[PDB]
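Engineer: Handing you this structure, nothing more for now.
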Amino acid sequence: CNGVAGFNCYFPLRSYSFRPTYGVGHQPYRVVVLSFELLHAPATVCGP
Amino acid sequence: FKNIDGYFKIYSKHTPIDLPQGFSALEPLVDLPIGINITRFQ
């Protein structure tokens, strides 16, 4: 594709274009993921 | 300086005065949970 768009040359990005007029199951969701590690270690982080 | 059980231990002492005479104990200063392997220093 020599670095130009065309047939079978699609940019692997797509936009969202969020608007307040969409349906309930369409607005973006802010997501976080917390991962722990249950092993034998100095155990730096501990709860209250 | 000591390194045991995944902890680095540093004891320290200061005095204003070849090594002198007398007795003076060293008080604990810092403990650190680093957990590395130590073989040489500089």
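Throughout, chain B uses Swiss-Prot numbering, with the displayed residues spanning 194-210, 215-239 in order.
Just so it is clear, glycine is given a Cβ too, placed from its N, Cα and C backbone atoms.
Pasting the relevant annotations from Swiss-Prot:
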- B:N234 to Q: Increased resistance to neutralizing antibodies (MUTAGEN)
- B:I210 to V: In strain: Omicron/BA.2.75 (VARIANT)
- B:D215 to G: In strain: Beta/B.1.351 (VARIANT)
- B:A222 to V: In strain: 20A.EU1 (VARIANT)
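Map these features onto the structure and tell me what's around them.
Structural biologist: In this chain, none of the residues that are 6 or more apart from B:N234 (mutagenesis position) has a CB less than 8 Å from its CB.
For B:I210 (variant position), the same-chain residues 6+ apart in sequence whose C-beta sits under 8 angstroms from its C-beta are B:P217.
Sequence-distant neighbours of B:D215 (variant position) (same chain, six or more apart, CB under 8 Å from its CB) are absent.
Proximity of B:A222 (variant position) to non-local residues of its own chain (separation of 6 or more, Cβ distance below 8 Å) is seen for B:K206, given in sequence order.
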Engineer: May I ask you to report the DSSP-based helix, strand or coil state of B:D215 (variant position)?
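Structural biologist: Assignment for B:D215 (variant position) reads coil.
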